[PDB]
Amino acid sequence: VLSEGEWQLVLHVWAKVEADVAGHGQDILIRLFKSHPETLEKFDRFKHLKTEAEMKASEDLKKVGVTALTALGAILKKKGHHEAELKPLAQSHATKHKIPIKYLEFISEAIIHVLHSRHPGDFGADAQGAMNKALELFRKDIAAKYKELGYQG
Ligand code: HEM
């Protein structure tokens, strides 16, 4: 789907993320909740976290962010060959915790924002475009897996 060069840009910036997955995850979740406050309602264990510092101090929130970025990293490393990784992720999102595709767009925006804020020299326009294509592919294929399970996303 993406060119080999586009995948290399995605995986180059992802290696920078892996220097501090927890901190990237916290900043991504905080940015998501600030930009799109409806998304915080999907996390009932976080409703008492009122400030950014409270969110950064919550080991629970940090672990949730690492779980999500670890799954995304493994998917991105498959360079589009990711059916076996998306099926269980679609199930985790489409049953009891219905996560709309729009919310995956919102977190994709937060991912782009945080990667650029932390790694501008490794995440210029071509790298941003490549990451956007990779996340668009992720969301398109998740949406198809949602539908197979009976969830229209
Ligand atoms: C890059 C995007 C995302 C990835 C890769 C991701 C990944 C994951 C993974 C791996 C799990 C663990 C499932 C399990 O262990 O069975 C999970 C659970 C969950 N995700 Fe996501 N997630 C993403 C985005 C979101 C968003 C945007 C929301 C809500 C706005 C969300 C809400 C949840 C909830 C509610 C759960 C289960 C309960 C919990 O962890 O508190 N996820 N996600």
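Here Swiss-Prot sets the residue numbers for chain A, with the shown residues being 2-154 in order.
Quick check of the header: X-ray crystallography, 1.5 Å.
Placement of Cβ uses the backbone N, Cα and C atoms for every residue, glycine included.
If you look up Swiss-Prot, you'll see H94 marked as heme b binding site. DSSP classifies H94 (heme b binding site) as helix under the three-state reduction.
The DSSP secondary structure for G122 (variant position) is helix. A C-beta separation below 8 Å, combined with a sequence spacing of at least six in one chain, links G122 (variant position) to none of the other residues. Here the residue is the original one, while Swiss-Prot reports the natural variant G122 to A with the comment In metmyoglobin.
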Field: Neighbourhood of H94 (heme b binding site) by C-beta distance under 8 A, where only residues 6 or more apart in the same chain count
entry: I100, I143, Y147
